[PDB]
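First up is the structure itself, then whatever we jot down about it.
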Amino acid sequence: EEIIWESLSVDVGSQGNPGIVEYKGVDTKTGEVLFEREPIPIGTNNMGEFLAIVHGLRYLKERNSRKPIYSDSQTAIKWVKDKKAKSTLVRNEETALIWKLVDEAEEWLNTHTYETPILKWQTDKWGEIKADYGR
RNA sequence: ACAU
DNA sequence: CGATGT
Ligand SMILES: [K+]
Ligand SMILES: [Mg+2]
Ligand SMILES: [Mg+2]
């Protein structure tokens, strides 16, 4: 119904899927960029969306912030809820980095607690998420 | 089908 | 058009 403006919004950007993956988190109210991940040479859109949420969780926890996180990714929200990223991406030498980060993000989820609500950004009603890359 |  | 996901 109503955007919760006091929130963090995250999104992935890619060149190819699979392809080069990056992500960022922004203040939903102002668009201020709060974190950005260095591009990862090969990953999937959903792995990036998943890493972006988990990074958001870690970012907010470190700062003692109870703000919710918005993501537009049904998939990544579910993967975080499950603490398991069910990616189809082949595990080989060229995908090792993204899979290391995904594995480490799962590991963080399995060893830490959080109350952060992870909310679906309703793109159909509200337009593009504020963290979008514009491509 | 829906979400990317 | 192609790909990633539930
Ligand atoms: K984009
Ligand atoms: Mg997205
Ligand atoms: Mg986007």
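Numbers in chain A come straight from Swiss-Prot, and the residues shown are 61-195, in order.
Quick check of the header: X-ray crystallography, 1.4 Å.
Just so you know, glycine gets a Cβ as well, placed from its N, Cα and C.
The Mg(2+) 1 binding site annotation in Swiss-Prot covers A:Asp71, A:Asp192, and the record cites experimental evidence as its basis. The Mg(2+) 2 binding site feature in Swiss-Prot is assigned to A:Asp71, A:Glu109, A:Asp132. For the mutagenesis of A:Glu109 to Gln, Swiss-Prot gives this note: Loss of activity. The structure shown keeps the original residue. According to Swiss-Prot, the mutagenesis experiment A:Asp132 to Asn carries this note: Loss of activity. The annotation that Swiss-Prot gives for the mutagenesis experiment A:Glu188 to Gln reads: No effect. Experimental mutagenesis at this site is recorded by Swiss-Prot as A:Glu188 to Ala, annotated: Strongly reduces activity. Quoted from Swiss-Prot, the note on mutagenesis experiment A:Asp192 to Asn is: Strongly reduced activity with manganese. Loss of activity with magnesium.
Counting neighbouring Cβ atoms within 10 Å of each of the recorded positions (A:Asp71, A:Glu109, A:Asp132, A:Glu188), the lowest count belongs to A:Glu188. Distance from the CA of A:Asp192 (mutagenesis position) to the CA of A:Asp132 (mutagenesis position) is 10 Å. Rounded to a whole number, the distance between the Cα atoms of A:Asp71 (Mg(2+) 1 binding site) and A:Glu109 (mutagenesis position) is 6 Å. The 6 Å Cβ screen around ligand 1 retains A:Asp192 from the mutagenesis positions A:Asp132, A:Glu188, A:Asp192, ordered by sequence position.
Taken residue by residue with DSSP, A:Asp71 (Mg(2+) 1 binding site) is part of a strand.
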